[PDB]
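What follows is a single structure, written as structure tokens, with notes after it.
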Amino acid sequence: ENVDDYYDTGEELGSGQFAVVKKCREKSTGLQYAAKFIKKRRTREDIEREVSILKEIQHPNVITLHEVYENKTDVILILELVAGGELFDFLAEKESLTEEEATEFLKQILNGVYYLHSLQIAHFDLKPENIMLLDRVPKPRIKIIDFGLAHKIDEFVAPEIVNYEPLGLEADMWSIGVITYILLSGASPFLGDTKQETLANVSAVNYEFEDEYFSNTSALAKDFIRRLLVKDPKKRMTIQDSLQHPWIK
Amino acid sequence: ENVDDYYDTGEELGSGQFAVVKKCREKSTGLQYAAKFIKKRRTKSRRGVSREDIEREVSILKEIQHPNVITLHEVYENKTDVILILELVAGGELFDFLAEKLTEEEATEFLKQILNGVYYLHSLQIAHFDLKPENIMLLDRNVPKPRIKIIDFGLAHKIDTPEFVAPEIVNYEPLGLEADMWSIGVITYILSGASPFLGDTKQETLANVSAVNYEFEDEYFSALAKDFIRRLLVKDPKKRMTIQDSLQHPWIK
Ligand SMILES: Nc1ncnc2c1ncn2[C@@H]1O[C@H](COP(=O)(O)OP(=O)(O)CP(=O)(O)O)[C@@H](O)[C@H]1O
Ligand SMILES: Nc1ncnc2c1ncn2[C@@H]1O[C@H](COP(=O)(O)OP(=O)(O)CP(=O)(O)O)[C@@H](O)[C@H]1O
Ligand SMILES: [Mg+2]
Ligand SMILES: [Mg+2]
Ligand SMILES: [Mg+2]
Ligand SMILES: [Mg+2]
């Protein structure tokens, strides 16, 4: 079925390796949507994962799906439009945030993830380029975007089975700590001068609150971060705890 | 769906925690079959199989066809069970054939068939994840070079930022095809009537496995056979022998 029979195509709002997101006006209603053209591999299922999860969720702080189309070589997702650009870009124009602003972005994000975690959904790609503003208001409104790294979480055996250990919701929480750290400072807590180094940094949980940025940061803000950047997932603060943390109160 | 309308039930062919398998005769045609009765999960509860796991078993069998793997004929379902009607394999489990008796050649005759089956499956990016004697069946137990079919696909699967990424994703290695290869290693080895990593506790057994604590005991062994096992029973997955390699191995070609 032909998407050009229902929507008038606008110009791009984003890119990635195998996806273009362009603005799109619905012929019948005049309403504008964000169309995600995901080019299918010609020789996916990751695309049905993404769709089925987008179909399940509805929350003020997550993006809604509207319809889904398929052509010869792209599979198309008509999605809730979000017009205020990326928190990433708001984060660039602002160089960092006061605690009061960080907390009011962070409250919304927390709420979106709470909701998701209540449905056993893990996002697995929480980061500013995937967080989006509605209107760029002095106290702006966010929507979580970019799904499908999102996943529903539930004697002869080989060594890598014997010590398996599956991934979970806790990975999201870790990203939230990394997001918060960036929110309050210029900076990215683990970045090294090379990818190798950054990966080593993340594994050894090797970060500091350097004075250049954190010299006046509240105890409560440091506490919140420290409690989320914790190597063993079972001791990381959960979504529920994070919403009660007195820095969020 | 209602299976007793179309099949006369037979003798129990085998059992498990969540399934029962019986011989049945297709009323239409006289032909015979193996009916795998799988208990459905009541709630999301750890008795029964989930609807998802049952579907994955059906899907994979639906897709495969090769002399060394087993076929799916039809699927029934009632309030309690998902019933899989499977190609019958009449000659018992490799487990029982081993209990009732191996020279290197007898063993080699079995292994190649297994290799052939696993090579087929891998080529479809299906890891089996439960290769063991009780999941290998013989077409007939009374011939000098028994033929085999791999069965029991209940665990089988299809085989498919950094700054923000948690430590356990950084360190995450996915399970893939190499697991099957280790298992073949254990299988080859059981061909001695002896299991390479057995303990006294199931903890003892599990310690052994992840530490790679096997030896070729003089009591059992006494030469290219052991190179084959060794280049398989290896901790780091990515450096085990793959199914193509195992087939190019001099103990094989
Ligand atoms: N609903 C929406 N409203 C406005 N812009 C959106 C949007 N969904 C996506 N975008 C644009 O595209 C990006 C989000 O979806 P995304 O493009 O991340 O899918 P993706 O990450 O799979 C591309 P890739 O994986 O190839 O890098 C954002 O940076 C955004 O600018
Ligand atoms: N197609 C077939 N032909 C002949 N015999 C079969 C067969 N499928 C199964 N059997 C016999 O019954 C047993 C049951 O099938 P299979 O047991 O391997 O599923 P399963 O092992 O996952 C049950 P559980 O997980 O609850 O232990 C086999 O070990 C075998 O003895
Ligand atoms: Mg993205
Ligand atoms: Mg993406
Ligand atoms: Mg079995
Ligand atoms: Mg099984």
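All residue numbers given for chain B refer to Swiss-Prot; the residues shown span 7-50, 52-108, 111-169, 180-210, 212-242, 246-276 in order.
Cβ from N, Cα, C; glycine included.
As recorded in Swiss-Prot, the features of this protein are as follows:
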{"type": "ACT_SITE", "residues": "B:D139", "note": "active site, proton acceptor"}
{"type": "BINDING", "residues": "B:19-27, B:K42, B:94-96, B:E100, B:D161", "note": "ATP binding site"}
{"type": "MUTAGEN", "residues": "B:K42 to A", "note": "Loss of activity, apoptotic function and of autophosphorylation"}
Practice problem: Could you round the CA separation between B:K42 (mutagenesis position) and B:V27 (ATP binding site) to a whole angstrom and send it over? | Solution: 4
Quiz prompt | Rounded Cα separation (Å) that holds between B:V27 (ATP binding site) and the residue listed as 'active site, proton acceptor' | solution = 17
Practice problem: Tell me, if you would, which residue among B:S21, B:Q23 (binding-site residues) has the fewest other CB atoms within 10 Å in the structure shown? | Solution: B:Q23
Exercise. Report the same-chain neighbours of B:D161 (ATP binding site): residues 6+ apart in sequence with Cβ closer than 8 Å to its Cβ, ordered by sequence.
Key: B:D139, B:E143, B:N144
Self-check item: Where the model skips 10 residues between B:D169 and B:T180, distance between their Cα atoms in Å
Solution: 20
Exercise. Please report, as a whole number of Å, how far the Cα of B:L111 is from the Cα of B:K108, with 2 residues unmodelled between the two.
Key: 8
Quiz prompt | Interval of 3 unresolved-in-model residues, reported as the Cα distance (Å) from B:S242 through to B:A246 | solution = 7
Quiz item: Can you list which of these binding-site residues (B:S21, B:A25, B:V27) have a Cβ closer than 6 Å to ligand 6?
Solution: none
Quiz item: Checking the recorded positions B:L19, B:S21, B:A25, B:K42, B:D161: which ones have Cβ within under 6 Å of ligand 5?
Solution: B:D161
Quiz item: According to DSSP, does B:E94 (ATP binding site) fall in a helix, a strand, or coil?
Solution: strand
